[PDB]
Amino acid sequence: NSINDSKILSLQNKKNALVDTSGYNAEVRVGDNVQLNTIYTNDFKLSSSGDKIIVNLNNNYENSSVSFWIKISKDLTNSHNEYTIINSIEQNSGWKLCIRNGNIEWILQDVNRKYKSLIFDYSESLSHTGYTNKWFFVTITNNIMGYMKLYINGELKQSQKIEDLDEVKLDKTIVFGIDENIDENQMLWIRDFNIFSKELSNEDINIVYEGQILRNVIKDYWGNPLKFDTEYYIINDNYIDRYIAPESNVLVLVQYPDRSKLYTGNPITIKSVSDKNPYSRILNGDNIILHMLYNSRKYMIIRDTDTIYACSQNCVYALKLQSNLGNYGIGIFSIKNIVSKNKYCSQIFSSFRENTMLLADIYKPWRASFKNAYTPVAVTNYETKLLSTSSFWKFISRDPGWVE
């Protein structure tokens, strides 16, 4: 509403050139070697050295803010060096965003090279519980009272008044890129860069966050849109260092022979029931099928027709592989992102003979023995466990951002 009314710059991909649609006609020159629109429509990649995008605006303590998504690759966020990725200081005054040792910080320097800044530790020390190589929304607001805030995914992460600091004068130009000499491994993505001529409020910022994330598109581990025909290592949120493996005619979550990694286990490709374009986006409420690659052949993951016990009232079925591919209802699932400002994961559902949900825990998936196992199962009355993390599933895809 009155949010879009204040956009003075808005980098979006139209034909096949990144341009300004704010309506203020800013000059946007993109380096021929820059990959635009590969993950999300209005994203671009800061890859090679001296690879940049130049923005020349038009003439036009104050009210205004900036937003944009950013995704930094493990190696680049691993480095010790400070990388000024977004520069807007022509002489010695202005603003510029930069990243240095797993942190992202917003700097504001006056005409006498003095500054002020808000910083954020997007990497919980590279903990799988952090944002390394994961799309996270940023937002910087500045108002007249001198207060300037830094929000992440719509949450205030830092307040601060522009105190000890002389005069600052913005610059008609803005440069994206890492002029320093980098390597492949060192890469980051940015999408939906926007600038408002007004201090956005917490309540406004979340709205922008809610329409840019794309609720109906299922996301993979990195926050990228999930895709059909793409290989993914599926992990349940409670057992991050376990993988889905067949075992004895019954899928179970097995201990990772080496945690230090991430890409371990039996890769699972997702197929479309209503069959459509090969690597197209998987949407909320879409019928899918799950093929697993194990023993030089593909298998269709299905719901065990017999409960885990010797039913139509609170039953737990195991998961089996099915030699015969094809559109078999018993193998039809659904995935719906979970609303979580901190992690990208989904809930899988099945409605074959009854409405089941997938979650993982300790069971005795076998009738033969008193054998224990951490296995994935389908319940029938998930109204209860609809909020348990044992129902959250993450999809790890080989990502250029995370190399090992």
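To match Swiss-Prot, the residue numbers of chain A are left as they are there, and the shown ones run 862-921, 928-1177, 1183-1276.
Per the header: X-ray crystallography, 2.8 Å.
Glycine too: its Cβ is placed from the backbone N, Cα and C atoms.
Features reported for this protein in Swiss-Prot:
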- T1172, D1173, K1192, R1239: N-acetyl-beta-neuraminate binding site (BINDING)
- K1192 to A: Decreased binding of heavy chain (HC) to synaptosomes. Significantly decreased HC binding, whole toxin is dramatically less neurotoxic; when associated with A-1239 (MUTAGEN)
- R1239 to Y: Significantly decreased binding of heavy chain to synaptosomes, whole toxin is dramatically less neurotoxic (MUTAGEN)
- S1262 to F: Decreased binding of heavy chain to synaptosomes (MUTAGEN)
- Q1122 to R: In strain: CB16 (VARIANT)
By a 10 A CB contact count over all chains shown, which of the recorded positions listed here is most packed: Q1122, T1172, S1262?
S1262
List only the single closest residue to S1262 (mutagenesis position), chosen from the recorded positions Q1122, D1173, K1192, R1239 by CA-CA distance.
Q1122
Going by DSSP, is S1262 (mutagenesis position) sitting in a helix, a strand, or coil?
helix
I need the neighbours of the N-acetyl-beta-neuraminate site defined by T1172, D1173, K1192, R1239. Which other residues of that chain put their C-beta within 8 angstroms of the C-beta centroid, in sequence order?
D1171, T1174, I1175, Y1189, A1190
Can you tell me the CA-to-CA distance separating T1172 (N-acetyl-beta-neuraminate binding site) and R1239 (mutagenesis position), as a whole number of Å?
14
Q1122 (variant position) to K1192 (mutagenesis position): how many Å between their Cα atoms?
19
Could you state the CA-to-CA distance between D1173 (N-acetyl-beta-neuraminate binding site) and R1239 (mutagenesis position) to the nearest Å?
11
Quick one: give me the count of other CB atoms within 10 A of the CB of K1192 (mutagenesis position).
20
Over the unmodelled segment of 5 residues, figure out how far apart in angstrom the Cα atoms of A1177 and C1183 are, rounded to whole.
9
Far apart in sequence but close in space: which same-chain residues, 6 or more away, have a Cβ under 8 Å from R1239 (mutagenesis position)?
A1177
Looking only at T1172, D1173, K1192, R1239, which the record lists for N-acetyl-beta-neuraminate, tell me the maximum pairwise CA distance in angstrom.
14
Can you check what DSSP calls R1239 (mutagenesis position), collapsed to helix, strand or coil?
coil
Cβ neighbour count (within 10 Å, all chains shown) around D1173 (N-acetyl-beta-neuraminate binding site):
13
